[PDB]
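Engineer: Right, I'll just put the structure down here and ask away after.
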Amino acid sequence: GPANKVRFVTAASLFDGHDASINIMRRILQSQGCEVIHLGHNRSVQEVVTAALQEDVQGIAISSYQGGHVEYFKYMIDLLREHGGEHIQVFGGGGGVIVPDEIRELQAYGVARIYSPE
Amino acid sequence: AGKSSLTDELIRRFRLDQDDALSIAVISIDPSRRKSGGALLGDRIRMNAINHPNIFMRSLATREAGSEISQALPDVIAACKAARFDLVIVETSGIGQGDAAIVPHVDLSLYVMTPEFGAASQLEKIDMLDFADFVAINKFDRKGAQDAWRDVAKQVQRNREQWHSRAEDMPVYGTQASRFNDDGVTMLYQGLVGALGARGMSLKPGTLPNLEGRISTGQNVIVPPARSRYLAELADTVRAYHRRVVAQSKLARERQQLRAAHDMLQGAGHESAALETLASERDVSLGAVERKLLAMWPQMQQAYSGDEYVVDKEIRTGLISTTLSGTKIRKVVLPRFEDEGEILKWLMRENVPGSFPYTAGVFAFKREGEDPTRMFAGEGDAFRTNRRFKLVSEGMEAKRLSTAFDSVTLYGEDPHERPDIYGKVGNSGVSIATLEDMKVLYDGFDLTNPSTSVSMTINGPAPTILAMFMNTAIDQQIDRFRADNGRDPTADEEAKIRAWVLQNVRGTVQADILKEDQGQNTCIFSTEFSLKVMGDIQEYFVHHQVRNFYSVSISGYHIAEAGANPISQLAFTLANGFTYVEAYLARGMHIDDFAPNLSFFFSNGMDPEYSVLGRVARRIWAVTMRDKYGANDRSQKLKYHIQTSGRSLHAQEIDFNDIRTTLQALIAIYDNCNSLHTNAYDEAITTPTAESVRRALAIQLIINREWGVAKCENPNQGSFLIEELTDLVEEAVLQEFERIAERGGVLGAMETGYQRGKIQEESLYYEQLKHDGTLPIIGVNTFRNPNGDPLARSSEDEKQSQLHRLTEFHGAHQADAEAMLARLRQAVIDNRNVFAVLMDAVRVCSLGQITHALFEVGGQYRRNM
Amino acid sequence: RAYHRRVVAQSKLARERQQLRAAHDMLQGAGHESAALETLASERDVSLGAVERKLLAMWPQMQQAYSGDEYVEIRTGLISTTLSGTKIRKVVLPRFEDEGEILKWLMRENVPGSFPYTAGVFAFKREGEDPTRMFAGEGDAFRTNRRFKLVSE
Amino acid sequence: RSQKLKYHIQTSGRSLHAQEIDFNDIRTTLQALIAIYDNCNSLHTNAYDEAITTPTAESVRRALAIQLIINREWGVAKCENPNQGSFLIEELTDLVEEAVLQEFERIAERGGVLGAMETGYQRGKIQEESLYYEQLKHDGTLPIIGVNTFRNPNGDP
Ligand SMILES: CCCC(=O)SCCNC(=O)CCNC(=O)[C@H](O)C(C)(C)COP(=O)(O)OP(=O)(O)OC[C@H]1O[C@@H](n2cnc3c(N)ncnc32)[C@H](O)[C@@H]1OP(=O)(O)O
């Protein structure tokens, strides 16, 4: 199994009410032996990052179904590097709102992975 | 028991009391499940008052089988203590009875419990009641909380052997963290401070009102617990009305049968006046109103018989539209029942349009005039939307504007450089941040003009936006006075103008808080707080005779889009509507003052129940408003807007959508709706084109003008299917009323997430059948196309404009900014009228500033799971 | 027109027959009895036609048929349950208490599949075939044969 | 078996116009609905471009979808006698029936159908009612959406 105790911060992006999917991901994470600090929905980058930094997690899972995801993750990647959290891995799963050209872009920016519906 | 909830509120008290001077570290512990190995550290999600540099929180899993704390707690604490914090708050997981591991690692201990602890003897088993420096009986709004306080306070007195003290003096507090600015929590806080203070802690003299006492006064409850079962009471009210209909009908039937048989004896010779004796008994048995109904029936028939509706000033109205064939189509077709039992039954259950219970409509006849062209505009900044408004409303006398705000404004925030906000500004709605932006939005338009009404859909920040709109309408007349006279109005002249504006201003805020949490999940303020301010607005309207503006539009559209079936949508929406009624009543307001200003909003789908939705909504309202609340005719008339279902509009084969939108528009018009919106066929893919919006508008024009059956205004009435479906749907709604009532009313059900739960259920049941092929959708899961399976909206300059106009506004009111914001908070603490302050606040504060101020005082929506 | 004039006449006869026997039962519940009412009602029994009398006779039995979830030999579904849980009856019968209205309705607009077949010539709509029949025809026999298969795909 | 009149209803092509052909599906829907409501034995639905050409491949699907949507998706159609009971339906049924009977009489006093055809009574009455329709359509008395009202500013042809 896992070597260390893996901590996560999960949340839905800003103004994104749809947390139906992110509440499923935090259950699978939990069942696989992860300590999940769930933040719920409507979370700004400044919030999520502050949570991740204080909790000192290994990973961040953000769902975005309202669009504006590119600028959002870029902000988070930037803000994480600035305040000593570049080794924290950011993950994306906004269903299919993110097209391949945007997945490739964000992953190149600093985002760990963005999972395509494929 | 509300561990995290109470903790968050306590931190907020620290921040408010010491003006954010204290550096507080929060160490949370939750149990880790031994099977999974994982843990749900779900304490941070409840924390609203930790978003500040002086606050630090680290969530921990117990990482131990039979422990309520982490085995590494003392080191973690020591680290925080060394980090030069002012106070370290540690919380454990769910305690048993014998568990009390927090006691040695902390200086002060606070046991938190609920009024449900079992028999009083159970308190003699709880080890923590023997060590706790403070005990907080949270959720003090539950049943048996008062007795729970007595029992616990006595037990702590007994444990401490302080029989020389009063039980009411024990450190046992009755708190209710769920409610904003709870005095109970403050009372607990006052105690904690004195204890911490004596135990070596520097604290400034408190700014919080030093409240004495031990229990929460249960202040700021919206719907009083005495009125908890209001929805059930309404269900009984309607059912009682129907049982009367059955009884009175039988009486009317027998009365007619007797006098009929009596006349047949006199024609045959031999007579028996014992028949008349029985008939005379029926005359008194029949009610006063029931008797007058049958009395006016022959006269009623003669009225609708002619070609004109003759009703010492007269008003004639056309009753007949002659067809192309020469056939006369009556607008309202009356039944041809010979049985007086049926006549009475029909007059009580489904009277003609414009008569109680207004089942077939609230008005006598449909308006012959052209439909009120709703001119909705909203995109970019205030300048662009104002242009859009003026371009559509060119040359028309009916200035009927409908405003849409961008997501930034919809959440009460100011536009900002921040990437998570900047992108949202201007996109999908107008960006309104300051009162200046609001004035630009409605420039040129005379808001006080009798032929100008302004609709605007805003929910969370509605009271603030309304305050801006009011100040705009007022300043428009202050400007018009300084222009007509050349001199500024005096103190007496201005106040005379200002008061006149408030009365005559027309418009509507499409605000519905109860829809926000139930279907949408879009709340920015706590439901209880919004309702308080909602009442504050309605109270303000009363005081200044604001009789031409509407502050509440009760929607169920978003609920339906979320997956709710027609019965759930109708029932929840009416329930919400009744909640608003109950809320305004508890504030001590008269029913005939706010009931006529209640708009409704439903979604029309393909389901059978949709055909009889409007009529059911009208009868349930009309009956209860007359019987339960005893309101006038103008209040018994439920007026609603129907918008065709977007849930039924698909991206697969979009040309089919007009077929569905037609059928939905038809039953809406058939059932005498008050307002109809028709969706474009490509709303499921792209932005409604100017061509696509014509096809949508043509559906209404074709039905209203070309369609023959629509020439008749009550075509639904009489149908065996309609009357049965009306009865079925009505009953189903009543039963739903009962289920919500036995959950503490609408608000109580929202605590359990009962609405959101049921909606999500019915949504999946739809999806299951849709995917299964069970529920057929043409073009989607059947009759699929063989040939194949298948912007910006805001200028960069516009975004920079809003940013510039904001910082310009902020600098222009830098002096009066903080002073006004503090005044606003104090009005919430002192439980004053919030909207009253907003009327002054919006002139020196921005939307974001006001919203975040109300966040600080505690009105912010707390997430849950 | 003659059929209609009979509907009016027979309806009044059915109405009076019910009114008399109704008033007659209400006297027996009060105490004093007048059998002269029954004498008038008995005259209505003969006045009502043979087919008209059988119509009202089968009406309560007719209501029980369309009341269930099946139309019971062979059986047929009567109810389609909605997405909300509401039961939609295929054929909805009137709820008239007046036997004058019942007879009037049974003669002028009986249920689908019964004389005068106003609401349809069949009892229930057929599951197999929709009323759908689309107009086709283009070019030679070979091309239309392909269009026929396309429509009935 | 003989008292049962079985009929086929086809939607009106007279009501389908070349001006704004996208509107025709709206009209063809409403006509299909009452046909299905009133328990017709057979239904043909016209394509939205009926006034221009013979139904194309895509346009015959939109026509066929009108029937499929009403029969499968439409809720009120789940009930097979929704017309019955309606005060409007029963009155209109009575009115139309009587009007037909009176027309029966006018033809009878012309020597029956054949005798009336000698005078060209049918062809005459038809041509009359046709012009009365055109006299009102052209005038604006009888509104036709997209044709004599709500005309498209952008669409010249
Ligand atoms: C500009 C040019 C325009 C033009 O000229 S377009 C003209 C093209 N013609 C058409 O579109 C329609 C043609 N006519 C027909 O299809 C038929 O005459 C008709 C009557 C409308 C339909 O016939 P069908 O659909 O085949 O069914 P049917 O009435 O003949 O009866 C068939 C037998 O099957 C049974 N059946 C069918 N449906 C039933 C039901 N719902 N309940 C109980 N039994 C049922 C039944 O046995 C029936 O026979 P029977 O009634 O016992 O004698």
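Numbers in chain B track Swiss-Prot; the residues on display, in order, are 220-530, 534-1012, 1019-1093.
Determined via X-ray crystallography, 3.5 Å.
Cβ coordinates are placed from backbone N, Cα and C, and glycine is handled just like the others.
Below, the features straight out of Swiss-Prot:
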| type | residues | note |
| --- | --- | --- |
| BINDING | B:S223, B:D262, B:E310 | Mg(2+) 1 binding site |
| BINDING | B:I248, B:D249, B:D262, B:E310, B:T311 | Mg(2+) 2 binding site |
| BINDING | B:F587, B:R622, B:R728, B:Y772, B:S821, B:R856, B:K861 | substrate binding site |
| MUTAGEN | B:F598 to A | Switches the substrate specificity and enhances the catalytic efficiency of the isovaleryl-CoA mutase over the native isobutyryl-CoA mutase activity about 4000-fold. Is even more susceptible to inactivation than wild-type during turnover |
Engineer: Reported as an integer number of Å, what is the Cα distance between B:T311 (Mg(2+) 2 binding site) and B:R856 (substrate binding site)?
Structural biologist: 57
Engineer: Which of the three DSSP-derived classes (helix, strand, coil) applies to B:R856 (substrate binding site)?
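Structural biologist: It is helical.
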Engineer: Any same-chain residues 6+ apart from B:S821 (substrate binding site) with CB under 8 Å of its CB? Would you list them in sequence order, or say none?
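Structural biologist: In sequence order, the residues whose Cβ lies under 8 Å from that of B:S821 (substrate binding site) (at least 6 apart) are B:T730, B:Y772, B:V774, B:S775, B:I776, B:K861, B:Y862, B:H863.
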Engineer: Least buried of the binding-site residues B:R622, B:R728, B:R856, B:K861, going by other Cβ atoms within 10 Å?
Structural biologist: B:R856
Engineer: Taking the Cβ of B:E310 (Mg(2+) 1 binding site) as centre, how many other Cβ atoms lie within 10 Å?
Structural biologist: 21
Engineer: For B:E310 (Mg(2+) 1 binding site), which of the binding-site residues B:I248, B:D249, B:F587, B:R622, B:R728 has the nearest Cα in space?
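Structural biologist: For B:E310 (Mg(2+) 1 binding site), the spatially nearest of the binding-site residues is B:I248.
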Engineer: Within 10 Å of B:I248 (Mg(2+) 2 binding site) (Cα-Cα), which of the recorded positions B:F587, B:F598, B:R622, B:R728, B:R856?
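Structural biologist: Final answer: none.
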Engineer: Which whole-number value in Å describes the distance between the Cα atoms of B:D249 (Mg(2+) 2 binding site) and B:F598 (mutagenesis position)?
Structural biologist: 50
Engineer: Given B:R622 (substrate binding site) and B:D262 (Mg(2+) 1 binding site), what distance in Å do their CA atoms have, once rounded to a whole number?
Structural biologist: 48
Engineer: Between B:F598 (mutagenesis position) and B:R728 (substrate binding site), find the distance joining the two CA atoms and give it rounded to the nearest Å.
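Structural biologist: Cα-Cα distance, B:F598 (mutagenesis position) to B:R728 (substrate binding site): 16 Å.
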Engineer: Does B:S223 (Mg(2+) 1 binding site) have same-chain partners at least 6 apart in sequence with Cβ under 8 Å from its own Cβ, and which are they?
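Structural biologist: Within the chain, B:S223 (Mg(2+) 1 binding site) has Cβ neighbours under 8 Å at B:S247, B:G261, B:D262, B:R265, B:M266, B:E310.
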Engineer: Suppose the Mg(2+) 2 site is B:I248, B:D249, B:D262, B:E310, B:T311. Which further residues of the same chain have a Cβ inside 8 angstroms of that site's Cβ centroid?
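Structural biologist: Apart from B:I248, B:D249, B:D262, B:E310, B:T311, the close residues are B:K222, B:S223, B:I246, B:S247, B:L260, B:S278, B:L279, B:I288, B:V309, B:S312.
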Engineer: State the count of C-beta atoms found within 10 angstroms of the C-beta of B:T311 (Mg(2+) 2 binding site), not counting that atom itself.
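Structural biologist: Its Cβ has 24 other Cβ atoms within 10 Å.
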Engineer: Three states by DSSP: which one describes B:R728 (substrate binding site)?
Structural biologist: coil
Engineer: What other residues of the same chain, not counting B:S223, B:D262, B:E310, have a CB atom within 8 A of the CB centroid of the Mg(2+) 1 site?
Structural biologist: B:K222, B:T226, B:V245, B:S247, B:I248, B:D249, B:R263, B:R265, B:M266
Engineer: So what sits near B:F587 (substrate binding site) in its own chain, CB-to-CB under 8 Å and at least six residues off in sequence?
Structural biologist: B:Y528, B:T539, B:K553, B:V554, B:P575, B:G576, B:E935
Engineer: Of these recorded positions, B:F598, B:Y772, which scores lowest on Cβ atoms within 10 Å?
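Structural biologist: Minimum Cβ neighbour count within 10 Å, taken over the recorded positions B:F598, B:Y772, occurs at B:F598.
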Engineer: Could you tell me the maximum Cα-Cα distance in Å between the residues recorded as binding substrate, namely B:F587, B:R622, B:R728, B:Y772, B:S821, B:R856, B:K861, rounded to a whole number?
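Structural biologist: Taking every pair among B:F587, B:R622, B:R728, B:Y772, B:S821, B:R856, B:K861, the longest Cα gap is 25 Å.
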